[PDB]
Amino acid sequence: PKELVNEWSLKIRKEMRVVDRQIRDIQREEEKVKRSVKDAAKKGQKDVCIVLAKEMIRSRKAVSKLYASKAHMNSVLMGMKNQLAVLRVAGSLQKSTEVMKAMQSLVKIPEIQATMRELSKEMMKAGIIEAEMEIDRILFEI
Amino acid sequence: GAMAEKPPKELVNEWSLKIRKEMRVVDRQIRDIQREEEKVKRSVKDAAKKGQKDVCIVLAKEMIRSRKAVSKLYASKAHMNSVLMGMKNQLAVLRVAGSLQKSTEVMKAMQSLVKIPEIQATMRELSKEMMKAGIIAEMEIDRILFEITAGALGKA
């Protein structure tokens, strides 16, 4: 039907489980690296420390960019929520500007981008990606 | 400074609570507008059926304005959700460091968020609190080594 929404929610929600997992793993790694940095410091190995430290910055930045993604995705889920409404009201989808720039800053995250490119399209074709007709359009619940 | 008495970086839990609170508000306002669209709909129906063209027309302009009201709202909620995640991140950063740090993410959301229609004066206050905290090429590693080693391989 017009339950594309419910499918896309599920996928988005799916991709968010992955992001959670990715972030849960990196953090578990930072746990260890932090201990390494401690030992290395105690044994006075300056250079092992400097390197590891860099490992951490890289870690933090990685996680950050992940949460960025989770947010962009959540932005899309919300838009999906809203779509149901724009329907429950009239019965069409509306080119949301919101679910368009989010679904733009997401096809750019490293790993996941193949699905996101594929969803962006399905979305573009249901006609929510890329009034005086609406004032007429809306008059369709008559 | 001296025997100060600041809140520990649980300023994050506090801001989380408030952001979360404002999001219940938003949910509320969306729900109310939705509920009001239901009625305006019935109204538009009758007014069409009875040939009152001019009335449908205006009830329509009413309808569009609702829809945008909800849009702008869900927008804000996304923003808020972005700040919430940023806080989760800050907790993350603290879990291993124990000290907040910048965030061009929780800065722009909390920029676009300090709009006017609503009690969104609080957002201007959080905004403030957050800067003082220190949330809104490098000495990163030094600060880091110092963080992780309890000031033993200090900063430059």
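The chain as shown is numbered from 1 upward.
So this one's X-ray crystallography, 2.8 Å, going by the header.
Backbone N, Cα and C atoms are what each Cβ position is placed from, and that goes for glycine too.
According to Swiss-Prot, the mutagenesis experiment B:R24 to S (Swiss-Prot position 28) carries the annotation: Impairs HIV-1 release; when associated with 24-S-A-25. Mapped onto three states, the DSSP output places B:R24 (mutagenesis position) in helix. Around B:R24 (mutagenesis position), no same-chain residue six or more apart in sequence has its CB under 8 Å from its CB.
Flanking an unmodelled stretch of 20 residues, B:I136 and B:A137 have Cα atoms 19 Å from one another.
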